[PDB]
Amino acid sequence: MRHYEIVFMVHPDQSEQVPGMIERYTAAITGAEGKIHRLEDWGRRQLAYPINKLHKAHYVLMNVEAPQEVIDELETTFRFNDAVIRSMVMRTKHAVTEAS
Amino acid sequence: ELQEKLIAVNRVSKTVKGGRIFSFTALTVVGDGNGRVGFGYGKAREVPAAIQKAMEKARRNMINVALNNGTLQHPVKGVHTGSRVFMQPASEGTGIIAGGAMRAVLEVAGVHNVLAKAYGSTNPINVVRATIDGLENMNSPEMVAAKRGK
Amino acid sequence: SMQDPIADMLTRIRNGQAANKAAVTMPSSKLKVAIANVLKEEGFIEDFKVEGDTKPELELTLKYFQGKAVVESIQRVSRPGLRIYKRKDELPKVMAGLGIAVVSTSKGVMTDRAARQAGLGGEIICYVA
Amino acid sequence: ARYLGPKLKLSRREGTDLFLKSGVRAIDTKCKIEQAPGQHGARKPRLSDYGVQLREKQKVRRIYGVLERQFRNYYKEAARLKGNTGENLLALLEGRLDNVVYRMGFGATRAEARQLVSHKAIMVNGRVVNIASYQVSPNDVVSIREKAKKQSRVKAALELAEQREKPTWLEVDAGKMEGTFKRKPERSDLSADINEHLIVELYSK
Amino acid sequence: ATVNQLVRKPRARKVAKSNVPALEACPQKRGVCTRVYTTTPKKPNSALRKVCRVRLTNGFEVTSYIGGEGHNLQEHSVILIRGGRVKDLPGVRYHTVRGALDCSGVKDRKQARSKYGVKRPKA
Amino acid sequence: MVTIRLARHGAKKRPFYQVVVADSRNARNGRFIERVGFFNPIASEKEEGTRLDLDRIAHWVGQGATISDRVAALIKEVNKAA
Amino acid sequence: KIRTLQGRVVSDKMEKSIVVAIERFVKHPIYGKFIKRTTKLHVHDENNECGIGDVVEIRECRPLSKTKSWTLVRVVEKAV
Amino acid sequence: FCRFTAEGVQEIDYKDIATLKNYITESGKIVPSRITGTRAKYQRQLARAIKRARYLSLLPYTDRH
RNA sequence: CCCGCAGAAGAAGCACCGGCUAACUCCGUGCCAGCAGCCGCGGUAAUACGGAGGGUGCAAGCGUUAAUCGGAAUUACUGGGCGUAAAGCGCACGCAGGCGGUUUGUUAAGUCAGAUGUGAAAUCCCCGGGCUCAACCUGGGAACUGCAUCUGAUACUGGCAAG
């Protein structure tokens, strides 16, 4: 039961399936009695440098209050699924619901 | 950096015992682009010193605008002498629409989309500073809350 | 003939706010006190009292935030020459919602911000701005 | 129903490159671009507000080779659609089949790319199309017929297409000489200098 | 401008009648020219302008400026009426169409060749 | 004679043969009673060019409205399922 | 109940019928001022009961004469 | 002077991009606190942000990518 | 509609270039000839006349004329004014009409809510489908801002009774 910051990018050609993913991801946190604090979709933002060749990947931001074992499984799910590239999971001291 | 732009140039004249001498007047407006506008109007016998005096007078008598992200807060009617001014915020995807003398005041205000219509006098000196009213006496939600209590 | 006792009273606010007076003074009716409540709960006035029984009077204490007036542009709308009657949905929003329009609906008088969710309109009295 | 006159004068009037030449030779060597065409082209314009309004309207018209009456319904379709009207016309302009063929690079010029579509030589979704202004929906596979396949115009056009951007919203494949229309392009993809706001205020009056 | 005065009598805007009384709002009409003559224009300007009165086939007898460099119009000829006010000559508000019916086009004109009724020379 | 008649509403050489409850003496493309469906004889590979509402036509023959030959072809083409 | 209207009786002396003034408070379609628009309707009754200054309720019926397709049903305030 | 000792910032947010552009030289490196005058406390949370921001490629590592 | 023949081969004009309004120079004309939607140009140095070059704007169309709306808030219901620009009757009384202090109770006409029926189809708008695209055809929804009826509310106006 701890607050985390989750940001992951998506391959641009798989942009149409992204609303399913947070819908699929929120079934994992709230399914595991956690809760969602901030959802926002940054869209196809141009990156400063190319990763796996490519340009203008799709960014997704998420603030999560959950226990750590489920978020371990999402980290594997980012590793397992090819469509998500360059994920990052952090840590926030308190729950945050702000802009930007 | 405050968006130097001119509006109109006019030629005015004197009559004297020798005859008729001429002079030129320049209309300019400036503004940082985030809720702040200064307007100027200068006169000289030649055109470039008139604009010089116009931009220099524009970068004083500073008036701020209570502004949202890219547009206004409410409809407000602006009058001065003979010109009547209508302004109305529009959608974010819409651009700005106005008259030519109604134009250049608005981009230097930071407003990006307003249904603006000029009424009565179309005089460029008169429609400007009539648009400043409305922007000058503009009411924002946070300070009317302080004006009332909530 | 003094032919709109309401339309006198909003001008008392207009003349009181412009002259920066402390209080305004006008005979009272029930509808006069009714919109006096609406000005109170929106913070456009501080206190109103009803005094007298043989000739009742309504006493209003105006407001001056930064010294200048609090009421800015107040306008009677439903005048005896032309009564304005609008339904629940086409009630306009004053100052794009930052101001309010008091309205005599069938269930009572209130602002526009109280009538639209309640789902009933009536006499569009005035907009306070 | 095309301009079909001298091409570099159109680039000379606008003053910039309008991609109406293949790029085999530098445009500075081909024409004296720095001044406008004609006898009086070197003079100062002092152009009016409507002048740069109109010059921006002709400009975007002349890369894509689209006439004014066809340009108007392009704006009218963009006006009736949702979203911002400025990029919507740019989205609609990029949907042209000759523009798509050039954007994937089968044509040396978009006038040359228009001739590929006109001369019964382009197959989309396994269907041949003659109309140059065919709007391309997403997930549409463009291709070439058996004729104009391994023909000298479409080989030389491909070799000069490598030095350009190779745009993101299309999947070019020179090995089988085809491609797919993956997504509609956005405003951030196309050269970032087209004053689309000047476009709107010309048709808003 | 009181509303009680407006219900009793509504707002009335005048019709602002047509500049040219070309009958039945027809865009052209033919007519027989009676007298061809020349006239001096209004005060700021000066010329010897070619004008004719024409009896229209509708019945009206009005005047009309005949344009172009020179002409070969006589009495009883039938010409087309075009319209358009000539402000330098008071009274005449109509034009004739060059190259139509008995009216000939303008000899050897190149610019505005369509509007002056001249055929395209071979090029 | 209230009948079940078939009307032509399509473009030139591309007929969209609309079926419609119409009076006998009225025009083919003119006045009628109500719409129950259509028939598009130049339909695509997908089958939606011939749609009828079986309930409304059944009430009309139950009312006493005679039907013509071509509408009789449409009901006996869809039969009950296909 | 049935469709009925209530208006002021405008005449006093017509043979076994009456004209009744129906008064309305409709809105003007352009300027919006609420004005009094009255209509006078020929109304039948037996042996001429009602009179001037009276208010009656009238109902729609079959045509019995020219403009007289109505008949009253009940009288109220038969006094000046 | 330091901008972050005033304005009451609890911790520097890496998702706020506009401030970080001002504090990075155009080549891509982190400028020192000896130039901007940032407090040594706030420079430490600052420098972690660009390392975090470069990971999601919001900020370039070098100018020669 | 598909396949094959031959070869750039069978296929570009129209208006404008003084300002409004995009595009300027030369020659002839010399208040003549003429142009002109308005301002105005031409009386021996015309970016405004006629020709030429060049440019601009459209395009199998381009211009002129006519016609409606817009701009015109220039009949101002939304949304104008009446001292000097047009406009307060020369001044009163006064029928109709318009409107009306203040409180109690009644009524529910105006008014407001809800429901029902209707507002034909076609047209407009939105989401789709087919003609190689488009125009065009067409599925479904929305809309049809209105009308009548029925049931409720009585803040105000209206009516009634009493102060």
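The residue numbers of chain E are those assigned by Swiss-Prot, with the residues present covering 2-124 sequentially.
Using the three backbone atoms N, Cα and C, a Cβ is placed for every residue, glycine included.
According to DSSP, E:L57 (mutagenesis position) sits within a strand segment. A 10 Å cutoff on Cβ-Cβ distances gives E:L57 (mutagenesis position) a total of 17 other Cβ atoms nearby, all chains included. As a published mutagenesis entry, E:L57 to H appears in Swiss-Prot alongside the note: Protein is not incorporated into ribosomes.
A 10 Å cutoff on Cβ-Cβ distances gives E:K88 (mutagenesis position) a total of 10 other Cβ atoms nearby, all chains included. The annotation that Swiss-Prot gives for the mutagenesis experiment E:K88 to Q reads: Confers low-level resistance to streptomycin and a 15% decrease in the translational elongation rate.
Recorded in Swiss-Prot as a natural variant, E:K43 to R carries the remark: Confers streptomycin resistance but not hyperaccurate translation. Mapped onto three states, the DSSP output places E:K43 (variant position) in coil. Counting Cβ atoms from all protein chains shown, E:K43 (variant position) has 11 others lying within 10 Å of its own Cβ.
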Secondary-structure category, per DSSP, in which E:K88 (mutagenesis position) falls:
coil
To the nearest Å, how far is the Cα of E:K88 (mutagenesis position) from the Cα of E:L57 (mutagenesis position)?
22
